[PDB]
Amino acid sequence: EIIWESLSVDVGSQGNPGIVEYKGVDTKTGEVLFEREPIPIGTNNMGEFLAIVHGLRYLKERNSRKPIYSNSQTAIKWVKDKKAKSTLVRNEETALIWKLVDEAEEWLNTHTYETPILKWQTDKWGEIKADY
RNA sequence: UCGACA
DNA sequence: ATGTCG
Ligand SMILES: [Mg+2]
Ligand SMILES: [Mg+2]
């Protein structure tokens, strides 16, 4: 049932909106494959979205067909739509995350991928392996 | 009016 | 508490 041969991604924050980071781990081993430097202001869902898209890019650049697990129904939908429907205000503090989101959407519109993006089933399996 | 995912 | 979708 759990596809162990996969990349798991999650967001961590302090505040929401607040300081946002995300990371990607090997679901089997728990090895940390990428971790993004904290972004001073963002939302949980923005970070969950950026983590997926970072994973797609990471896997694509490495010619890997592994799926990606996320526990975020929001982010999964945003990635599918190629569109992050965040409510976060736009100002000088949120400019960085909003630039990163814009660039993520732009990646999705300029690349193909066959990577299945799967929902991690927290209720049945416990916390996703990339959890902070 | 909630339900659900975080 | 907030950020999001069904
Ligand atoms: Mg999560
Ligand atoms: Mg989590």
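Since chain A takes its numbers from Swiss-Prot, the residues it shows come out as 62-193.
Cβ from N, Cα, C; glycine included.
Positions annotated as Mg(2+) 1 binding site by Swiss-Prot: A:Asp71, A:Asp192. While the structure shown retains the original residue, Swiss-Prot records the mutagenesis experiment A:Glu109 to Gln with this note: Loss of activity. For the published mutagenesis A:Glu188 to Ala, Swiss-Prot gives the following note: Strongly reduces activity. What Swiss-Prot says about the mutagenesis result for A:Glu188 to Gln is this: No effect. As a published mutagenesis entry, A:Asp192 to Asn appears in Swiss-Prot alongside the note: Strongly reduced activity with manganese. Loss of activity with magnesium.
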Are any of the recorded positions A:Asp71, A:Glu109, A:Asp192 near ligand 2, with a Cβ under 6 Å from it, and if so which?
A:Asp71, A:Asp192
With every protein chain in view, how many other Cβ atoms are within 10 Å of the Cβ of A:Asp192 (mutagenesis position)?
15
How big is the gap, in Å, between the Cα of A:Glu188 (mutagenesis position) and that of A:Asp71 (Mg(2+) 1 binding site), rounded to a whole number?
10
According to DSSP, collapsed to three classes, what secondary structure does A:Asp71 (Mg(2+) 1 binding site) have?
strand
For A:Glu188 (mutagenesis position), just count the other CB atoms lying within 10 A of its CB, please.
11
Roughly how many Å lie between the Cα atoms of A:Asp71 (Mg(2+) 1 binding site) and A:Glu109 (mutagenesis position), rounded to a whole value?
6
Please list the recorded positions from A:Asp71, A:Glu188, A:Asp192 whose Cβ falls under 6 Å of any atom in ligand 1.
A:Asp71
So if I draw a 10 Å sphere around the Cβ of A:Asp71 (Mg(2+) 1 binding site), how many other Cβ atoms end up inside it?
23
